[PDB]
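What follows is a single structure, written as structure tokens, with notes after it.
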Amino acid sequence: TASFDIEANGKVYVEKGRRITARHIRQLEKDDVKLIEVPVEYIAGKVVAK
Amino acid sequence: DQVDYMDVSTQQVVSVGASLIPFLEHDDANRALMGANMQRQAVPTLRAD
Amino acid sequence: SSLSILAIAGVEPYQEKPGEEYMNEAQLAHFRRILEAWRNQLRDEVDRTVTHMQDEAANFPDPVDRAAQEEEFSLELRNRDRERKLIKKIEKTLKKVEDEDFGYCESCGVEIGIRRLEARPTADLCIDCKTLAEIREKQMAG
Ligand SMILES: Nc1nc2c(ncn2[C@@H]2O[C@H](COP(=O)(O)OP(=O)(O)O)[C@@H](OP(=O)(O)OP(=O)(O)O)[C@H]2O)c(=O)[nH]1
Ligand SMILES: [Zn+2]
């Protein structure tokens, strides 16, 4: 589930709070989406790999 | 256009003892089982026919 | 064809009208009828089954035919157990319909297709959530 608006190139791909479906994945791949903005709080949850 | 192999012959599913019973195709499995088990216990008669 | 779940009742596939809202009185009545018919049939089938089991049961002198007569009963009882498990699911679906909270996915608020509900009227989730849950299930099970 998106914890923030998943957007790129001025386009919101997934509205905040929507579950990401196969259609969402197909749209992101079709649009050559390779970089998205994230908040620091989302990464703070994560475990560093090195 | 997908079958890689095929059974060599129909008889390969069953052993020799069970293979000797005729018309296995119409017999319940349990009675086939007992048929083979008891059939192997037959005693030779005076004149085999 | 007299073999589906719409066939059990004398109902024919619905037809959502152009500007028809999703869940209206008529659709709710339709699905309630479907579920009630399904249930009552299953219960009558259980009654048949039980009468059969009560009539047949006897003491056989041969150990290789007591197994014969108790190997079809095991399958029959299996089917009956499964349908008994499904009667609780039908009851719950009748509770969602009576409460007027029927037709939407339980995971995400998206509404479940009408044709899917006519396919499996007990559907609780949308196809996507259903598939993901099925994966999680098979993985926690196997
Ligand atoms: N006759 C019949 N029974 C149904 C039907 N739909 C569901 N059931 C039974 O109801 C039980 C509950 O199913 P669920 O755990 O809710 O899984 P589900 O969401 O896919 O329906 C199942 O038992 P189960 O233990 O999961 O089945 P199984 O694992 O022994 O195969 C299933 O056998 C149906 O359409 N017809
Ligand atoms: Zn869903």
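Here chain B follows Swiss-Prot, giving residues 648-696 in order.
Structure determined by electron microscopy, 3.6 Å.
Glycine is no exception: its Cβ is also placed from the backbone N, Cα and C atoms.
One mutagenesis experiment catalogued in Swiss-Prot, B:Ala665 to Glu, is accompanied by this note: Resistant to antibiotics salinamide A and B. Residue environment of B:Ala665 (mutagenesis position) contains 18 other Cβ atoms, counted within 10 Å of its Cβ in all protein chains. In the three-state DSSP reading, B:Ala665 (mutagenesis position) counts as helix.
Sequence-distant contacts (6 or more apart, same chain, Cβ under 8 Å) of B:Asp675 (mutagenesis position) do not exist in this structure. While the structure shown retains the original residue, Swiss-Prot records the mutagenesis experiment B:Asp675 to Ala or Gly with this note: Resistant to antibiotics salinamide A and B.
Under 8 Å, Cβ to Cβ, and six or more positions away along its own chain, B:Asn677 (mutagenesis position) finds no residue. Looking at Swiss-Prot, you'll find the mutagenesis B:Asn677 to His or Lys noted as follows: Resistant to antibiotics salinamide A and B.
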**OP:** Check each of the mutagenesis positions B:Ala665, B:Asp675, B:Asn677 and report back the ones whose Cβ is under 8 Å from some Cβ of chain C.
**Re:** B:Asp675, B:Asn677
Subject >> Near chain A - the mutagenesis positions B:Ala665, B:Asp675, B:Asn677, filtered by Cβ distance under 8 Å >> reply: none
